[PDB]
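A single structure is presented below for examination.
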Amino acid sequence: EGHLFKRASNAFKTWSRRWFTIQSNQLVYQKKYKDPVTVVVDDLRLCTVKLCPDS
Amino acid sequence: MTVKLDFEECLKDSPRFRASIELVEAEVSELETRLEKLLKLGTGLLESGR
């Protein structure tokens, strides 16, 4: 669990800081503390993770 | 024109949205001129080839 930057629904795709948890083969993100989390990937085991050298 | 836009600024009445919607209507006004010139110029081509 820990803070990561991600791209928001601002028109430029403006980057922004949120607290993320990996659990039960899943990646969620927190919306506010104690309020329920949102899914990022349904299952990480059908995922690929790209180091992305062209960003 | 802007490249790939999303809703926050749009609904919060941002000046960035507002100048960005201004600048695409002008690109579409340019675009239409370039189309009708291409239409008449390719019409003259087709006539010149026939």
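Residue numbering for chain A follows Swiss-Prot, covering 269-323 in order.
Determination method: electron microscopy, 14.0 Å.
In case you wondered, yes, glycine gets a Cβ from its N, Cα and C as well.
Sharing the feature lines straight out of Swiss-Prot:
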type	residues	note
MUTAGEN	A:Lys274 to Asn	Loss of binding to PIP2 and PIP3. Loss of association with endosomal tubules when coexpressed with PIP5K1C
MUTAGEN	A:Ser277 to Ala	No effect on interaction with ITGB1
MUTAGEN	A:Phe280 to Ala	Reduced membrane binding and ability to induce liposome tubulation
MUTAGEN	A:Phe280 to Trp	Preserves membrane binding and ability to tubulate liposomes
MUTAGEN	A:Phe280 to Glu	Almost abolishes membrane binding
MUTAGEN	A:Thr289 to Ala	No effect on interaction with ITGB1
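Map the listed features onto the structure and describe their local environment.
In the three-state DSSP classification, A:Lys274 (mutagenesis position) falls within a strand.
In the structure as shown, the Cβ atom of A:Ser277 (mutagenesis position) sits within 10 Å of 13 other Cβ atoms.
Shown in sequence order, the list is empty: the chain has no residue 6+ apart in sequence with a C-beta less than 8 angstroms from the C-beta of A:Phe280 (mutagenesis position). Under DSSP, A:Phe280 (mutagenesis position) is assigned to coil, being neither helix nor strand in the three-state scheme.
DSSP assigns A:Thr289 (mutagenesis position) to a strand.
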Write down the Cα-Cα distance for A:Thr289 (mutagenesis position) and A:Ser277 (mutagenesis position), rounded and given in Å.
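So the Cα of A:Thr289 (mutagenesis position) lies 21 Å away from that of A:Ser277 (mutagenesis position).
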Return the count of C-beta atoms lying within 10 angstroms of the C-beta of A:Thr289 (mutagenesis position), excluding that atom itself.
14
Taking only same-chain residues 6+ apart in sequence, whose CB is under 8 Å from that of A:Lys274 (mutagenesis position), what do you get?
A:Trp283, A:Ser284, A:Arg285, A:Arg286, A:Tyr297
